[PDB]
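Input: a single structure, listed below in structure tokens.
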Amino acid sequence: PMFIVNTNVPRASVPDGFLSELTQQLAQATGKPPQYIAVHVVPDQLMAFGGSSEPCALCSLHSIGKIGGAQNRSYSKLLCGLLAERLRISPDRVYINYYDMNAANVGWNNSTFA
Amino acid sequence: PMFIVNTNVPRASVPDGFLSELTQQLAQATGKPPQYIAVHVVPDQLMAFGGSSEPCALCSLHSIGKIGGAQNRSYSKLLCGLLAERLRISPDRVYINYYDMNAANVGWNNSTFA
Amino acid sequence: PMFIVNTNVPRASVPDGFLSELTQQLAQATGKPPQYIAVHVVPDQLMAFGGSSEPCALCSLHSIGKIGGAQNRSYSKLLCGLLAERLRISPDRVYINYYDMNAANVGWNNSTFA
Ligand SMILES: CN(Cc1cnc2[nH+]c(N)nc(N)c2n1)c1ccc(C(=O)N[C@@H](CCC(=O)O)C(=O)O)cc1
């Protein structure tokens, strides 16, 4: 799985250990080994949410499977909780786009997962 | 709806007010209120189009519905027009990927829109 | 086609010629004219892969057609090879998401490719 957060929160406000916390929490949430979890945080972005430049985040979670109605509700609670606690971003200023990827459409290690 | 633009145009060439103009015009174009619109501009990027480093842009528009052939032609005219007028990017050096998101695959405020 | 690479490798470690090589090799691999190839490299990113912040890359290839099982395996060998040779990223620390875009869902030059 791959989780990306783009945010206008400044770099210095991203706490040490945030990438490792995201890795462990997403490994637990997706049921996949941490070795497969990729995380990417992009601070200092020029972005607005609802016309406002107060703290916000635009995010995506891609996974081969483990994506669906109830699962995505759970991921949204988990990830909004982490963004609120660690980055001080209100959950109503976060969007997360979820992508269920087919194995043939994910390259890795000179091939794909197909 | 969520609109992202990545461009090699420098930050100082992004005019004041641009995020608000994008918010307003996308609200009108999609039929969703400004409150739902997120916009994200990423200047100073290392990118080429057709092998050339002349000004260019790679963009995304994500929406739950309101995506389709005629609508996407209209969005492209609107958004290429804005990028040409405000960022001086030729419309033939812009790509915009459109994504019709399922409500269950969009998270916000601790849940999803399903 | 459009290829994006996000990496924690620093900007100074991206060699001169990288975007040009990606453009030429992707034109060759996809069979599309280089005039239609867009490339984008984003170094200096805060990211981790599998619990490690050693060099890694999260990438996307979007194309109208030219996407499929065998084609994506070939692209992954080509692109992981380039990332290893030029950026010193191990191929097992690379993810590439492939997207077969409908022509009506790609804006360009004030319209779509439909
Ligand atoms: C971002 N959204 C949530 C929201 C709801 N439905 C959607 N439905 C679709 N199809 N797409 C998106 N993006 C949607 N987003 C959003 C943002 C701000 C207010 C808002 O300012 N509400 C007023 C009025 C209260 C109310 O909405 O009941 C307020 O003062 O809080 C509502 C919704």
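The numbers used for chain B are those of Swiss-Prot, and the residues that appear cover 2-115, in sequence.
Header lists the method as X-ray crystallography, 1.3 Å.
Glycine too: its Cβ is placed from the backbone N, Cα and C atoms.
Its Cβ taken as reference, B:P2 (active site, proton acceptor) is surrounded by 23 other Cβ atoms within 10 Å in the chains shown. Here Swiss-Prot flags B:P2 as active site, proton acceptor, drawing on similarity to another entry.
In the three-state DSSP assignment, the secondary structure recorded for B:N98 (substrate binding site) is strand. Sequence annotations record features per position, and here Swiss-Prot assigns substrate binding site to B:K33, B:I65, B:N98.
Recorded in Swiss-Prot as a mutagenesis result, B:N111 to C carries the remark: Causes formation of interchain disulfide bonds with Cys-81 from another subunit. B:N111 (mutagenesis position) falls within neither a helix nor a strand when secondary structure is assigned with DSSP, and so counts as coil.
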Measuring Cα to Cα, tell me the gap between B:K33 (substrate binding site) and B:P2 (active site, proton acceptor) in whole angstrom.
8
Among B:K33, B:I65, B:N98, listed as contacts of substrate, what is the widest Cα spread in Å, to the nearest whole number?
19
